[PDB]
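Trainee: Let me begin by handing over the structure; questions about it come next.
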Amino acid sequence: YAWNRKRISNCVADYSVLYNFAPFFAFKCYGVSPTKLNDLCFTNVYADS
Amino acid sequence: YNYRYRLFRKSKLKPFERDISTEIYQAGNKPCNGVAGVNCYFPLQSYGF
């Protein structure tokens, strides 16, 4: 309910760290395949968690 | 929902080209076994009629 709106900007993304977690963890995506954001850029990222 | 369209493919289809290959694009060592999740996305989707 008080979800943290963590900002992600001015830094570089490391989606290769998104793996190695517990097996068969849900990894859904909408609007883009998860493996394409390495070749895509954005103004900001919200790391709500 | 009888009509279904091929949502995803490894490469773009050529002009006037038909592809009925239903082989899954397994991006990892995990076998899909029909499970939607990590490295496993179904290439076909039913029409939202």
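Just so it is clear, chain B uses Swiss-Prot numbers, and the residues here are 449-497, in order.
Including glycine, each Cβ sits where the backbone N, Cα and C put it.
As annotated in Swiss-Prot:
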- B:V483 to A: Increased resistance to neutralizing antibodies (MUTAGEN)
- B:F490 to L: Increased resistance to neutralizing antibodies and human covalescent sera neutralization (MUTAGEN)
- B:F456 to L: In strain: Omicron/EG.5.1 (VARIANT)
- B:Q493 to R: In strain: Omicron/BA.1, Omicron/BA.2, Omicron/BA.2.12.1 (VARIANT)
- B:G496 to S: In strain: Omicron/BA.1 (VARIANT)
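Help me see these features in their spatial surroundings.
Mentor: Around B:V483 (mutagenesis position), no same-chain residue at least 6 positions away in sequence has a Cβ under 8 Å from its Cβ.
Within 10 Å of the C-beta of B:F490 (mutagenesis position) we count 15 further C-beta atoms, all protein chains included. Secondary structure at B:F490 (mutagenesis position), as computed by DSSP, is coil.
DSSP gives B:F456 (variant position) a coil state; it is part of no helix or strand.
Note: B:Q493 (variant position) has non-local neighbours B:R452, B:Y453, B:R454, B:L455, i.e. same-chain residues 6+ apart with C-beta under 8 A of its own C-beta.
The DSSP secondary structure for B:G496 (variant position) is coil. In sequence order, no residues are near B:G496 (variant position), counting only same-chain partners six or more apart with C-beta under 8 A.
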Trainee: If you draw a 10 Å sphere on the Cβ of B:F456 (variant position), how many other Cβ atoms land inside?
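Mentor: Other Cβ atoms found within 10 Å: 12.
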Trainee: Please state whether DSSP places B:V483 (mutagenesis position) in a helix, a strand or coil.
Mentor: coil
Trainee: If I take the alpha carbons of B:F490 (mutagenesis position) and B:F456 (variant position), what is the distance between them in whole Å?
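Mentor: Here the two Cα atoms lie 8 Å apart.
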